[PDB]
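Q: I am attaching a structure below and will ask some questions about it afterwards.
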Amino acid sequence: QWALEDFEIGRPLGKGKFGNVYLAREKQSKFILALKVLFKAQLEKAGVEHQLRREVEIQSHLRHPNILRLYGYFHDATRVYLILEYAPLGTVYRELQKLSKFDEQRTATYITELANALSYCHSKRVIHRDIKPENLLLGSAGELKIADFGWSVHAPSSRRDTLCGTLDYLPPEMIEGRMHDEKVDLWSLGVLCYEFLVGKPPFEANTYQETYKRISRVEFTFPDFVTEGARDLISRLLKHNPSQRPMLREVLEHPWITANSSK
Ligand SMILES: N#Cc1ccccc1Nc1ccnc(Nc2ccc(C(=O)O)cc2)n1
């Protein structure tokens, strides 16, 4: 097995509520990874141990270029430790901060990337995946990596939206307190896309109530610059009726992705 003793520790990459990810490397190989740390005292008090202990064993087996891989795991006494793949470029969220908006080739490829991943996950009987910008990391050169899994961590920036960034990525069926299925993720996708192009999410608002309203009532508009095929895509994505949303196939088929996608 492994222990904290096989790792050198660099900066914390980000700091979560139940713990942090630090930059790390195995001591022999000097091969770099990321160490997610979890207080476990902070943990069970949220009721999560036994569900974490399986939910590691999904993200352990999962393997894919656009999914951040979990190499191994260990606990000690007071802390739980996820050995993670390191993503050099960090979070799409910061990138979005910097560029203020993305372009179409970016978006379309990221979107392709995302859709590949979920498709794969679906096949493994995995859903629900929470992918907002801050959960998405940028791998070696350009890629996109679904981090998800570990309770979301932050690297200092903004102050703005602290929480109040929550709701925007939730589909009407989740916030309404109904059930949900593979189709949640297609809503999310539609929301990512829009944000990518817009710089803000489709449902952004000053209160959770008004956010909630817009979400469930699917009231969202595009600014000038969006292109019809862009509209077509998100539109076909954000549909109150989960059934009226695609499977990922038609997403990856869609006329506008294939046009501007580098992938
Ligand atoms: N998800 C997520 C997440 C969000 C914020 C901070 C860390 C997270 N988890 C992981 C894990 C492995 N590599 C990385 N790569 C990374 C690289 C750079 C930064 C940064 O410059 O600030 C942050 C993260 N991040």
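All residue numbers given for chain A refer to Swiss-Prot; the residues shown span 127-389 in order.
Method of determination (from the header): X-ray crystallography, 2.9 Å.
Every residue gets a Cβ built from N, Cα and C, even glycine.
Sharing the features that Swiss-Prot gives for it:
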| type | residues | note |
| --- | --- | --- |
| BINDING | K143, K162, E211, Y212, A213, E260, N261, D274 | ATP binding site |
| MUTAGEN | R205 to A | Reduces ubiquitination and proteasomal degradation |
| ACT_SITE | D256 | active site, proton acceptor |
| MUTAGEN | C290 to A | Enhances stability; when associated with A-393 |
| MUTAGEN | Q335 to A | Reduces binding to MYCN |
| MUTAGEN | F346 to A | Decreases the interaction with phosphatase type 1 isoforms |
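Describe the structural context of each listed feature in the structure shown, including burial, neighbouring residues and relevant distances.
A: Its Cβ placed at the centre, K143 (ATP binding site) has 12 other Cβ atoms within 10 Å. Mapped onto three states, the DSSP output places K143 (ATP binding site) in coil.
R205 (mutagenesis position) falls outside any helix or strand according to DSSP and counts as coil. Contacts of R205 (mutagenesis position) defined by a Cβ separation under 8 A and a same-chain sequence distance of 6+ are given as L130, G145, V163, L164, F165, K166, in order along the sequence.
Of all the Cβ atoms in the protein chains shown, 17 others lie within 10 Å of the Cβ of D256 (active site, proton acceptor).
Under the DSSP three-state reduction, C290 (mutagenesis position) is assigned to coil, being neither helix nor strand.
DSSP assigns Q335 (mutagenesis position) to a helix in the three-state reduction. Summarising the environment of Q335 (mutagenesis position), the number of other Cβ atoms within 10 Å of its Cβ, over all protein chains shown, is 10.
In this structure, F346 (mutagenesis position) belongs to neither helix nor strand by DSSP; it is coil. Taking Cβ-Cβ distances under 8 Å and a sequence gap of 6 or more within the same chain, the neighbours of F346 (mutagenesis position) are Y320, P328, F329, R340, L364.
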Q: When you put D256 (active site, proton acceptor) at the centre and draw a 10 Å sphere around its Cα, which of the recorded positions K143, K162, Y212, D274, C290 have their Cα inside it?
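A: Cα filter at 10 Å returns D274.
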Q: Quick check on the binding-site residues: of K162, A213, whose CB has the lowest count of neighbouring CB atoms inside 10 Å?
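A: Fewest other Cβ atoms within 10 Å, among the binding-site residues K162, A213, is found for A213.
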Q: Within 10 Å of the Cβ of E211 (ATP binding site), how many other Cβ atoms are there?
A: 16
Q: Give the helix, strand or coil assignment DSSP yields for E260 (ATP binding site).
A: helix
